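Down below is the structure, laid out as structure tokens.
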Amino acid sequence: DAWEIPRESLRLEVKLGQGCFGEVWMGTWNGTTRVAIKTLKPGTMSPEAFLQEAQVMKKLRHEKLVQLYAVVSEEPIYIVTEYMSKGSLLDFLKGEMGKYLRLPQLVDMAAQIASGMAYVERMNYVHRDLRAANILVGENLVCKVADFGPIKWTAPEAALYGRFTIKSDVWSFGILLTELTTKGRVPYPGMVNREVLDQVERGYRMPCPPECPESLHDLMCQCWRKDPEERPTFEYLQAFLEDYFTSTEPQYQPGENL
Ligand SMILES: CC(C)c1nc(-c2ccc(NC(=O)Nc3cccc(C(F)(F)F)c3)c3ccccc23)c2c(N)nccn12
């Protein structure tokens, strides 16, 4: 396969953390290319199983999806992608950058993510695990969708009946909008998993975050409609967020946190 590279073309320089399946390093590819490198422990997945899973990353190509560069598909398995210099969106929001982010930046990040998901939508794929921990951030506030597949992010028909669709991703996107506007707080604060699913079935929805405009919370509520077919498309969500400060909140004024 043409995605295969030799093991000696990689250098793992800085350990970054724990990715969804293995550990992740910042490194160099072919001595010239800055890359992110993920290592899978030999016990985790067969080479046959891995090639089926990696097929998605080989299929999909979009500026807002983290881009696969190369693989070493024999154990021990290595996965090589573009390097996202700011790490996960969740860490980004919680960390030192959080306090400088205001609504225009956060809405712009949301628009990029929706753009990535609109591509996933047009390709008839489903993410199944959309949330800030699975979004990566680069230079210039670039955001990209990563780690294709957490009850608090999961639509009730998906959690209850296994109905994972692009519409359940739309629900998750609405929850991701609250992470953005709270600078990364856990959704449903003070509620454990068990309360959440029951509360949501009886119609409970998170309220408007402090300093978040009502019109953006209305968009969240559209994402959290009980009937999945009544939720907006990502194409709609992308356009709404890109146009937000002209068409929807032309009179926005900066606040203390948003
Ligand atoms: C530790 C954090 C903050 C982080 N994770 C990734 C990161 C996300 C998603 C991937 N994609 C991935 O693991 N894809 C797949 C596809 C099919 C099968 C498998 C697996 F199951 F074999 F692992 C993984 C990565 C891959 C390879 C290397 C990295 C990453 C990155 C990054 N790219 N740049 C900066 C920081 N990063």
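Going by Swiss-Prot, the residues shown for chain A are 258-406, 425-533, listed in order.
Just so it is clear, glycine is given a Cβ too, placed from its N, Cα and C backbone atoms.
Sequence-distant neighbours of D386 (active site, proton acceptor): residues of the same chain at least 6 apart with a C-beta under 8 Å from its C-beta are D404, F405, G406, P425, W428, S447. The feature active site, proton acceptor is assigned by Swiss-Prot to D386.
As annotated by Swiss-Prot, ATP binding site applies to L273, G274, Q275, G276, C277, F278, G279, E280, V281, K295. In this structure, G279 (ATP binding site) belongs to neither helix nor strand by DSSP; it is coil. Taking the Cβ of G279 (ATP binding site) as reference, residues of its chain lying under 8 Å away and at least six apart in sequence are, in sequence order, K295, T296, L297, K298, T301, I334, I336.
Record note (Swiss-Prot), mutagenesis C498 to A: Significant reduction in S-nitrosylation. The unchanged residue is displayed. In the three-state DSSP scheme, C498 (mutagenesis position) falls into the helix class.
For the mutagenesis result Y527 to F, the note given in Swiss-Prot is Constitutively active. Note on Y527 (mutagenesis position): other Cβ atoms within 10 Å of its Cβ, all shown chains, come to 16. Taken residue by residue with DSSP, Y527 (mutagenesis position) is part of neither helix nor strand, so it is coil.
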Distance bridged by 18 unmodelled residues (Cα of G406 to Cα of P425, Å): 11
Most Cβ neighbours inside 10 Å, all chains, among the recorded positions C277, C498: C498
Residues satisfying Cβ distance under 8 Å from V281 (ATP binding site), sequence separation of at least 6: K272, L273, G274, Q275, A293, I294, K295, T296
Additional residues around ATP, ordered along the sequence, whose Cβ is within 8 Å of the centroid of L273, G274, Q275, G276, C277, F278, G279, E280, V281, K295: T296
Cβ-Cβ neighbours of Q275 (ATP binding site) (radius 10 Å): 10
Pairwise CA distance, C498 (mutagenesis position) versus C277 (ATP binding site), rounded so that it is a whole Å: 26
